[PDB]
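Here is the structure we will look at.
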Amino acid sequence: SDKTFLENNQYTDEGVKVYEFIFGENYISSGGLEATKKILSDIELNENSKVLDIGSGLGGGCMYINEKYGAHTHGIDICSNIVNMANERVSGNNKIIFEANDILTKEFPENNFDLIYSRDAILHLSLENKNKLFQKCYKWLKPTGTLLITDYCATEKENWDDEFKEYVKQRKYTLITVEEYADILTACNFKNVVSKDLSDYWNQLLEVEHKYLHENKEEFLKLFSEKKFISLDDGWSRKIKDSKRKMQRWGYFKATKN
Ligand SMILES: C[S@@+](CC[C@H](N)C(=O)[O-])C[C@H]1O[C@@H](n2cnc3c(N)ncnc32)[C@H](O)[C@@H]1O
């Protein structure tokens, strides 16, 4: 349903490959590997740690976490086709698991994870479901555990222009303000809630990706089509414009159970 809408539109096999082209190998979100190194730079884990990755995509985040720390990583993603692709990217590693499932219906034991991690996935959930998810994350975290999130956010809806409204509507995103997001975490009883508006950094990542796209247009055209190139090009152009004026925002959130 939600699954079908995602698999048949934004995340068809080709759509995913187009994203991987611009974001980088094994990634379908902002800044690919380099942004991941920075997001995890102050996170401490080891070979005994258990990590959940919500919306694991092609699995680059789980791969990086397992490589850097030796941690057990479990990725959940609702799109079966994406999970099938993820499974082809990893072999012979019994500490990386990818599972096709809606995170909203997945069950895990209480006090299970040292880190719950999610990069640009929760924007797909309705506001009601964001709240439900974070209650679940709260239960699933170990007492000593950490929640680490980046997600698409936005200025107040009253401020949105026609083009942005249409962007959000077509993708069926639910974009709230960085402040509202932080309030949800606080309402779910997370402690030490830190929220950062990383829109300027996001804007930097977009500009690099955009330049890469232009410089590799010939290769892109061979792999895909000019029509897909124009759509992607225009799409990044708008994100660059809208992040610059803070209409579309990139939020970072870190919190703890205790
Ligand atoms: C930004 S893309 C993948 C991001 C991935 N974390 C990365 O950085 O490469 C967002 C992902 O969230 C997944 N997703 C959306 N709703 C979901 C849900 N309810 N449960 C699990 N995954 C979901 C989508 O299938 C998609 O793969």
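In order, the residues displayed for chain A correspond to 9-266 in Swiss-Prot numbering, which applies throughout.
Heads up, the Cβ atoms here are built off N, Cα and C, so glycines get one too.
These come from Swiss-Prot:
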ACT_SITE  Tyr19  active site
ACT_SITE  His132  active site
BINDING   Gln18, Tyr27, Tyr160, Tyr175, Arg179, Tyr181, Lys247  phosphoethanolamine binding site
BINDING   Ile36, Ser37, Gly63, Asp85, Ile86, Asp110, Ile111, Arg127  S-adenosyl-L-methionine binding site
MUTAGEN   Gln18 to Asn  Reduces activity
MUTAGEN   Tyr19 to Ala  Abolishes activity
MUTAGEN   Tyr19 to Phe  Reduces activity
MUTAGEN   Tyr27 to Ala or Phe  Reduces activity
MUTAGEN   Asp61 to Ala  Reduces activity. No significant effects on protein folding
MUTAGEN   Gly63 to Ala  No effect on activity
MUTAGEN   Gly83 to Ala  Reduces activity. No significant effects on protein folding
MUTAGEN   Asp85 to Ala or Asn  Abolishes activity
MUTAGEN   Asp128 to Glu  Reduces activity when phosphoethanolamine is used as substrate. Slightly increases activity when phospho-dimethylethanolamine is used as substrate
MUTAGEN   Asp128 to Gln  Reduces activity when phosphoethanolamine is used as substrate. No effect on activity when phospho-dimethylethanolamine is used as substrate
MUTAGEN   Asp128 to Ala  Reduces activity when phosphoethanolamine is used as substrate. No effect on activity when phospho-dimethylethanolamine is used as substrate. No significant effects on protein folding
MUTAGEN   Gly153 to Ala  No effect on activity
Including all protein chains displayed, how many Cβ atoms other than that of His132 (active site) lie within 10 Å of its Cβ?
22
Rank the recorded positions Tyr19, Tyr27, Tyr160, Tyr175, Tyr181 by how many other Cβ atoms lie within 10 Å of each Cβ and give me the one with the fewest.
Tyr181
Out of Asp61, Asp128, which has the highest number of nearby Cβ atoms, where nearby means within 10 Å of its Cβ, if these are the mutagenesis positions?
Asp61
Shell of the phosphoethanolamine site beyond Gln18, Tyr27, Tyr160, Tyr175, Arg179, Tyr181, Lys247, same chain only (C-beta within 8 angstroms of their C-beta centre)
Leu131, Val176, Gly243
How many whole Å apart are the CA atoms of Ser37 (S-adenosyl-L-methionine binding site) and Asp128 (mutagenesis position)?
7
Around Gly153 (mutagenesis position), how many other C-beta atoms are within 10 angstroms of its C-beta?
23
Can you tell me the CA-to-CA distance separating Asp110 (S-adenosyl-L-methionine binding site) and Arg179 (phosphoethanolamine binding site), as a whole number of Å?
18
Would you mind listing, in sequence order, the residues at least six apart from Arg179 (phosphoethanolamine binding site) in the same chain with a Cβ closer than 8 Å to its Cβ?
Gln18
Distance between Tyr19 (mutagenesis position) and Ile36 (S-adenosyl-L-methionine binding site) at the Cα atoms, whole Å?
10
Quick one: of the recorded positions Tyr27, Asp85, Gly153, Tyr160, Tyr181, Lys247, flag those whose CB is under 6 Å from ligand 1, and say none if nothing qualifies.
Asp85
Where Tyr175 (phosphoethanolamine binding site) sits in the secondary structure, as DSSP reduces it to three classes:
helix
Please tell me which one of the recorded positions listed here (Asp61, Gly83, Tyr181, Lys247) sits closest to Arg127 (S-adenosyl-L-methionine binding site), measuring Cα to Cα?
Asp61
